Amino acid sequence: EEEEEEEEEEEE
Amino acid sequence: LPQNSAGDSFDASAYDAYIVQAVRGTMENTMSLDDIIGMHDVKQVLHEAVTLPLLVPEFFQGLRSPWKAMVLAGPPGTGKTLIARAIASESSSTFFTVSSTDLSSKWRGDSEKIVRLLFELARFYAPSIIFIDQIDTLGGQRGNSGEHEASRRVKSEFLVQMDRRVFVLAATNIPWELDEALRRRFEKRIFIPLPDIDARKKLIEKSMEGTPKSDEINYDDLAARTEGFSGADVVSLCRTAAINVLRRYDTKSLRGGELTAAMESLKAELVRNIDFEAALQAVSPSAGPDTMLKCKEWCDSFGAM
Amino acid sequence: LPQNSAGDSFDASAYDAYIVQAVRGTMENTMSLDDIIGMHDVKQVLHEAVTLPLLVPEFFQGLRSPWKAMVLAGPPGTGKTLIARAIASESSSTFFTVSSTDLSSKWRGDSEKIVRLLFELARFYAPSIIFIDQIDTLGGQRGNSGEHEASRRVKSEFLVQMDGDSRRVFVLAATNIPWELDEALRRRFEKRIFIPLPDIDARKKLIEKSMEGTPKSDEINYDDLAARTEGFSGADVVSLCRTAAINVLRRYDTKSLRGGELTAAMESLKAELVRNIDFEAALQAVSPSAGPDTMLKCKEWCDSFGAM
Amino acid sequence: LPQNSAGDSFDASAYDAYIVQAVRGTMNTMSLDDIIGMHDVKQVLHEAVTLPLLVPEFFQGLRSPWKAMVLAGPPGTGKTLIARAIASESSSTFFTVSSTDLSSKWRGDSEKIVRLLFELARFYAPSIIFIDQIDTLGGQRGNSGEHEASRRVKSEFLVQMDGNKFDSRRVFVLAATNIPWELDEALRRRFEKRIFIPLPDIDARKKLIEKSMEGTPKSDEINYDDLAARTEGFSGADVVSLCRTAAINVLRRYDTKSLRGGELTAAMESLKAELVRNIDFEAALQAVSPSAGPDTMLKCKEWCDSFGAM
Amino acid sequence: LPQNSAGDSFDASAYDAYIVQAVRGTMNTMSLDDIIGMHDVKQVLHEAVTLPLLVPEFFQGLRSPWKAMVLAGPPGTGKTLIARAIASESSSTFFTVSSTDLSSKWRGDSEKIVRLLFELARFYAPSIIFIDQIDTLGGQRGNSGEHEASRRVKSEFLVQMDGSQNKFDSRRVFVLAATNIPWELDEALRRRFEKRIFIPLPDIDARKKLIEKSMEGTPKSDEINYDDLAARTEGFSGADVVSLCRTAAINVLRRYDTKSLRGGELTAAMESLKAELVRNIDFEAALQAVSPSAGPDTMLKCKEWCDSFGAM
Amino acid sequence: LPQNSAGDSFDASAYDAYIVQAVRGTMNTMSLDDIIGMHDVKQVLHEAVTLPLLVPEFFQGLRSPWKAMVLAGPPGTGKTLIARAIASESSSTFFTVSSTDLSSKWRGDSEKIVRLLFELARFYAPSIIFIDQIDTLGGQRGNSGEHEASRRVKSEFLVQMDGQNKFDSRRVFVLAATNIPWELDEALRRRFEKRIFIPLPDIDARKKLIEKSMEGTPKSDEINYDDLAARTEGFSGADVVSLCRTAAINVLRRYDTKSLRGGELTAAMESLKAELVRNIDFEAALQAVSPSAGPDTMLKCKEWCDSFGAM
Amino acid sequence: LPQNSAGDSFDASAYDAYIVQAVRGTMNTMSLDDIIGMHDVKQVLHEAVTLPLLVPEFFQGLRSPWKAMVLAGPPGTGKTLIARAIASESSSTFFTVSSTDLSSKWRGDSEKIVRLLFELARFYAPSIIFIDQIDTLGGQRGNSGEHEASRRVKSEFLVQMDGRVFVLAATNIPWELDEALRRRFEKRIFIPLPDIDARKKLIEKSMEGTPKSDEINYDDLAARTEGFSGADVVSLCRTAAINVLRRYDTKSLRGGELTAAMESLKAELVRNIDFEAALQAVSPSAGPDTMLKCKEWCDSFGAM
Ligand SMILES: Nc1ncnc2c1ncn2[C@@H]1O[C@H](COP(=O)(O)OP(=O)(O)OP(=O)(O)O)[C@@H](O)[C@H]1O
Ligand SMILES: Nc1ncnc2c1ncn2[C@@H]1O[C@H](COP(=O)(O)OP(=O)(O)OP(=O)(O)O)[C@@H](O)[C@H]1O
Ligand SMILES: Nc1ncnc2c1ncn2[C@@H]1O[C@H](COP(=O)(O)OP(=O)(O)OP(=O)(O)O)[C@@H](O)[C@H]1O
Ligand SMILES: Nc1ncnc2c1ncn2[C@@H]1O[C@H](COP(=O)(O)OP(=O)(O)OP(=O)(O)O)[C@@H](O)[C@H]1O
Ligand SMILES: Nc1ncnc2c1ncn2[C@@H]1O[C@H](COP(=O)(O)OP(=O)(O)OP(=O)(O)O)[C@@H](O)[C@H]1O
Ligand SMILES: [Mg+2]
Ligand SMILES: [Mg+2]
Ligand SMILES: [Mg+2]
Ligand SMILES: [Mg+2]
């Protein structure tokens, strides 16, 4: 199987 | 999973069970197509779009091909799910109600299977209508700010997937966030206006058909004192007028004793004209003139009305 | 999972086993609505929104259907978390609690199914009441900068779920910044009220309601304590009362006596009145959590868009 | 995880590994009589932490114990020292959480660690939470360059810190900052004690010097009254820096840059007994300047004299 | 990660890999007599690193070793050279950190980098940390429009630089930083730096010893008066004098005609050109052709700043 | 990232997959005596990168090679040509940087690019880095509306440029090009030794430009170079070449070659290859394009290089 | 692959035999003189393709031949028409590149197509090569929520720019082009939309099979639609054909003899007032403001 995580990036 | 007309059977042995459970879960109160005030043009294009091929299927052979896609844009509260539910009632087509929470897809490469299986299942039941509410979600830019490397695949599968007939309806509150390849692919982009001073009289005189009105017949004056109400709020005005008929006799003090026939003395009471004056000083429109003009400018720069 | 009324049972099979634990974690008769003073309009809509459709349910039909939403708005110290607990005490309805923190998950596509499960259980149990706290988060217009993708689909699942059946739910919310709300969300909230700071007459009833139970002198002139506050937040009145009541310990020098000859000295102190010296010393020490411009901006906003 | 009083145990089954580890990571014998002055905050700590262990039948109804207190003042006056002193003198469990233990690259941890922190602080004991430099943690909500994933933390503090009439377990929230006017208008209401801390005046620095110099041999040339009269506007940290630089100036009277190794370890024993004369202070008084001129002190004084709860 | 003295180890499990790599990537034959001038900074480094290494029993109690120093000067003088000199002439491990080590794309990775750096420098040795160009990290804290991540870095420096609440565990750390603009540091970071020192542009005798230092190995004539060369360069920095020396060393090559000689007769004349000495005319021609990186306003502002708020 | 000399390879395990593409996207012939005038830049480049190639045994110790140079002056005066010439004349690798490549979306995704570029330039052969238009990259540090994404590039340049100095792997030479040299830092200009200002105009060199550009096989009677060189007043080094292109198009535009298709095409084309140019279309070109150059920029640059220029 | 001029053939046997089968399908009798405007682009195509290949030393050095051109304008101008016109006018192997010849199933075969194309372009003839919709394949290069595969295809495209052979491109949104592309694009000339004459032919051809009244005049219709692109005349005739239905009353009446009125509607014919009502309501797909941003771009960065 394969799962998915989530990220959080910031930008200007 | 049931069969269809003429006893055909879909050979859905090629997918997992929760996917077909999800897409069957996205599949009666008979409302009326004349139960909506205003907007004759969209009723015309729906009449040409789904009803007329049923009656006369020989006219739509060559250059008179019926339309295949459509989008309504306008402010919130003009009734964009109302036309959808009305045409879901008064038709023989099998309706559908897809959403963005209907495409959750905790695994990877499973929303794609859901959209492809949805569109292949839609070509099984022959007259079909697909209703995608609030296409702003899944309808951002393909190089926008917040995106993974997976939702772009959903948008591309949707663009190639749209090519046995179906017809897709959709709506938004914010039209300018839409794409370009998604915008050009939708054949008919229609602005929805707020109700004018003539439609409001029909709307408030039509909604008030159960309660006894006596002499508040200044419907021209009641449509003239409300300048810019947003359609879904005048029904709240009539509802607040009924509750203002209730609030006049102090019933917060009574606790159980004789509180059943006290309502019977108020279940026969009629809506007088004093209720509207206290009803106009307690309701303001939900918006300012900001989103309406922006939707008007977007429908003037791209709308094929 | 418990059973609802009439012995039915829910089929929660498509949902994962930690979502159900979360919503089960989201879920008596202590106080009453006569405790909270002032605020006549929200008391009226609460009386004609949950109490009265339990007595005569054959009257609220058709055009007279009961309300479906409300949102409080006002300064951050006037009391709008208290009324939610009060209506949690004085009803027979399954009261939920959901804040903005038990909706997030580090997997893709769990933050929209929690809301669906929440509304489905709120339909399934009873004529229930959900109370969404601090709705300014999960709010805001969707054409903002720096808006992440799941935080759009939460607002989408809310906006599709809050409409469209004689099973009643009455969603209510509270915020301090109502102008930073989404436009297509504050139409669904059928009643938007304003909550003012208390005037010169409610403050006396607050002072009298607070000082009950503690033995006081009969010479405390309440009218001067009423007319001298003049801009207090409504929650600062209770703090003024607590400072004036605990000030009697700062009168007797209890900094040196420890352990011995002290545990009886406090018993000598435990029946001492709270005289006017404590109030005159307490007014020089406590100032409001001020900046009355926020009250003025929320007043102008709810006087240009509010449905009283 | 540890156990608690009465041998119970928490059940952290709904949380992952690194969350309970990161809250596990935030969990001598000095007394409170080393602090110079500051009677009011000592009074509030006395009637808020010390007294509810001895006589608990008193603090019952309207006399419920406090729940929060913010110290505010110019930098370098003794804020973290009171916190460490109360940690070493009480019997409570002590949490020192600061604004770096609340962030992670995943989504949904910035709001969960706060909830697990408060639930463990309620589960263990009559505990004390000490958030240091909350001005970074709580800013204004409706502001310009605010990222979205900090509003969750602000709302989490704003809900959690006021939650029936049961559950007679106590949690005291202490916080320090030096820019208090950037706190949000709804989080300043939760902190019901907003004391201001002043710079030391001319009667306190004499006692501070007299506390700091005990333990090292000195002469009786020193006039502490003149030393208090010239050291005006200093911090506490500058006074300690002065009292240290005097002794290191006594090292500089013996030029040891030339010698290297040869009887050098036996050289300093002639220096390890030397006295600290008045010339040392007469050099260190012009060796050291104050840290910052008065512009933050006047802003904090004009702030706490209008919105401050002493 | 390598082990330390006494065979111990660090259990770096709670951080990800690339943070450990990005701090691990930030880790002889010089002398401390190669620094012309700067007596007091040599005094502080003498009495804060080299003396506790020999006699640690003297430095305890009120005579604790210092934990801070910031060098503020105009941008010409030697502020990097002194740090590399103390890095070579020690037995303690060195950590250089510039402003681009504390940077990542994700959210909340700068803080864990600073945390890991301080814990590693505490674990390995009585080490020394050199944060060069400090003004690009700590600005002010409430100015107009800084991002919501740099303020966390300032908070992390503030909460970590003082500490070690246990009165035991005297594992020494000494943080060193150089900048050009000291009137732009936050006050709560400024008092954490004791021993804030000013550094001047060099004097007459410093310039004389500089020209004496720079011209060794290369043969010069015996008609060179160093005194006029000192007295004419009124206003030169400590970095332009070496550039003047280099130009006076290459002017003897530009004096002959090698731009015209192309390929042929090039390798045959370069062997005898190395013995041609350096006369006064090369110094006069270089001195007419070299002007300082002037603008004496900045030296004035920095000296008035460190004369108002400075601690020597 | 292909390879380098002597068959080695790079190990870029520390960076992302989009950053290294932005630096890989930053990597015809020309003759040296094409560039006329400006003997000082030839002198500095000859004693900078030419002579250390054949003779590395002379340049050791105090005689270390230079590491910086700045060309100030008016726009369009031949800076890119000298860059290409010193690129192609030696066997050096040639990087080029503008302001439009040091820009990406995420915070801190620009500062890894500069360090990666300098690590590559030390990793490869002895190379030349041409950072053009640094008046936008390097402003002043203590400005008013200076972003918190602009100071860190300046700090990275200052820390990286002067790097721990004993017999390095290969020399690397950085150039510069700027139209406004008073708006530069006080800590960045010090890393730039050998600052030099170059002017635009000349009379005899403009004549030599015309003699090196006007390679028309016709026009044996258009020899009026004294008046053609007296009419180059205020014309920059690109202006005369654009004038020459204007004259060579007005050769076939002064004669009616418009709508000769079908009828009289090949004879009208082949009798035009020897067609005599005169001062007619040259006079058309003289009064067509006026120079858009102002003297204030030249005067202020000549004033700035007087005080702070190390020629 | 077939041969070229002077009897040679390409040997790409090191690469695959279906890549060459995927590019070989890219190499007519279009309107050579029948364009009644835009004589400047015909002049530059006559003097940059034919004349430096008839007299090869007339354009050299200072009279320089170009090497690239980025045509900007509407999606309704005849870029393909004049492109195939120069194809059938010159003696050049006219290649084509669409948005679909840059997709292949393997990895590493999405970059070799460009290389093999440039090799064939230099091998065959005095060629001229064209790439359509470069603003759709290549926008901004190095994004991160754009995955690295399109970044590498664009990198191999810029790596194969150094290809005699003349490269050519056409765009529709020109400020979306990258900064490194316009420095090689020596000219970006502004192309206005076609004329009164072009629409009437598609009007007369697109209305076959439909019963039309013989009172309609194509001149008055052809002169009042100034500003329309190619698909808008099809939209106009579609709205006319549906206005034919919209004249009657069919939503109100139902059931009783509806098919008689529908047979009368199928028997009915279009009026001139039908085209009037179709033209008085139908708007263009894009409003006349993207042309202003295009002219701002050609004024700012373009050579026009
Ligand atoms: N034109 C209308 N005539 C009668 N009632 C209306 C009309 N428009 C809105 N309403 C009332 O307002 C409600 C709003 O319905 P609906 O959701 O379709 O509006 P909407 O604009 O689609 O909302 P949104 O787009 O914000 O989701 C309806 O239930 C209906 O009772
Ligand atoms: N006017 C009031 N009437 C009754 N209780 C009050 C009043 N003002 C403050 N309180 C006290 O305030 C406490 C809770 O604060 P409150 O109810 O004001 O929440 P709130 O400040 O409205 O919430 P928020 O911070 O989100 O605005 C209760 O313990 C209650 O005793
Ligand atoms: N009033 C005081 N009594 C005793 N010691 C003091 C006093 N003021 C300062 N000090 C000494 O000064 C040093 C600095 O104190 P502390 O670390 O609390 O400063 P701070 O308040 O944390 O600074 P900031 O507010 O900038 O964080 C301490 O070591 C303390 O011993
Ligand atoms: N006091 C000194 N003794 C010996 N050499 C010096 C001295 N001051 C400067 N120099 C020489 O000047 C040159 C430049 O010094 P350095 O590179 O340290 O300046 P810097 O400190 O980096 O300036 P900044 O930090 O502002 O960039 C060095 O090569 C050094 O040899
Ligand atoms: N000395 C010269 N000899 C021959 N051609 C020259 C000379 N100077 C300028 N030119 C011509 O001028 C044109 C512009 O030169 P270059 O490309 O260096 O511009 P630039 O100086 O880089 O402009 P900017 O500095 O504003 O970027 C060159 O293409 C070249 O043809
Ligand atoms: Mg709707
Ligand atoms: Mg609250
Ligand atoms: Mg502190
Ligand atoms: Mg330096």
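Heads up, chain C uses Swiss-Prot numbers, so what you see runs 156-182, 187-323, 329-472.
Quick check of the header: electron microscopy, 4.2 Å.
Positions of Cβ are set from backbone N, Cα and C atoms, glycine also.
For the mutagenesis result C:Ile195 to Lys, the note given in Swiss-Prot is In ct46sb3; dominant negative. According to DSSP, C:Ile195 (mutagenesis position) sits in a coil region rather than a helix or strand. Under a cutoff of 8 A between CB atoms, and with a sequence separation of 6+ in the same chain, the neighbours of C:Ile195 (mutagenesis position) are C:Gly238, C:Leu241, C:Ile242, C:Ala245.
Sequence-distant neighbours of C:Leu231 (mutagenesis position) (same chain, 6+ apart, CB under 8 A from its CB) are C:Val201, C:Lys239, C:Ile242, C:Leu336, C:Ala337, C:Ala338, C:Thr339, C:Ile357, C:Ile359. Listed in Swiss-Prot as a mutagenesis experiment, C:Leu231 to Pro is described as follows: In ct81; dominant negative.
Taking the Cβ of C:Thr237 (ATP binding site) as centre and 10 Å as the limit, one finds 18 other Cβ atoms among all the protein chains shown. Swiss-Prot lists C:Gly233, C:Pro234, C:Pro235, C:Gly236, C:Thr237, C:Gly238, C:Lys239, C:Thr240, C:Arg351, C:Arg352 with the feature ATP binding site.
Sequence-distant contacts (6 or more apart, same chain, Cβ under 8 Å) of C:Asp322 (mutagenesis position) comprise C:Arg352. Swiss-Prot lists C:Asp322 to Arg among its mutagenesis entries, and the accompanying note reads: Severe loss of ATPase activity and complete loss of microtubule severing activity.
Using a 10 Å radius centred on the Cβ of C:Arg352 (mutagenesis position) and all shown protein chains, the other Cβ atoms total 20. Under its mutagenesis annotations, Swiss-Prot gives C:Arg352 to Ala the following note: Severe loss of ATPase activity and complete loss of microtubule severing activity.
Within its own chain, C:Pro360 (mutagenesis position) has C:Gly233, C:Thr237, C:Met459, C:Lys463 as residues 6 or more apart in sequence whose C-beta sits under 8 angstroms from its own. For C:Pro360 to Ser, Swiss-Prot lists a mutagenesis experiment annotated as follows: In ct46sb23; gain of function.
One mutagenesis experiment named in Swiss-Prot is C:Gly470 to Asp, and its note says In ct46ct82; dominant negative. In sequence order, C:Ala232, C:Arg356, C:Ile357, C:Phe358 make up the list of same-chain residues 6 or more apart from C:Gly470 (mutagenesis position) whose Cβ falls under 8 Å from its Cβ.
Its own atom aside, the Cβ of C:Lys239 (ATP binding site) has 23 Cβ atoms within 10 angstroms in the protein chains shown. For the segment bounded by C:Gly323 and C:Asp329, where 5 residues are absent from the model, the Cα separation is 9 Å.
Here the Cβ of C:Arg351 (ATP binding site) has 21 other Cβ atoms within 10 Å, regardless of which shown protein chain they belong to.
In the deposited model, 4 residues between C:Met182 and C:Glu187 are left unbuilt, and the Cα atoms flanking this gap sit 13 Å apart. Proximity to chain D (Cβ-Cβ under 8 A) holds for none of the recorded positions C:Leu231, C:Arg351, C:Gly470. The 10 Å shell around the Cβ of C:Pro235 (ATP binding site) contains 23 further Cβ atoms across the protein chains shown. Here the Cβ of C:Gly233 (ATP binding site) has 24 other Cβ atoms within 10 Å, regardless of which shown protein chain they belong to. Proximity of the recorded positions (C:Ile195, C:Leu231, C:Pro235, C:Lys239, C:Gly470) to ligand 2: a Cβ under 6 Å from the molecule is found for C:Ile195, C:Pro235, C:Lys239.
Using a cut-off of under 8 A between C-beta atoms, none of the recorded positions C:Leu231, C:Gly233, C:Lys239, C:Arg352 neighbours chain B.
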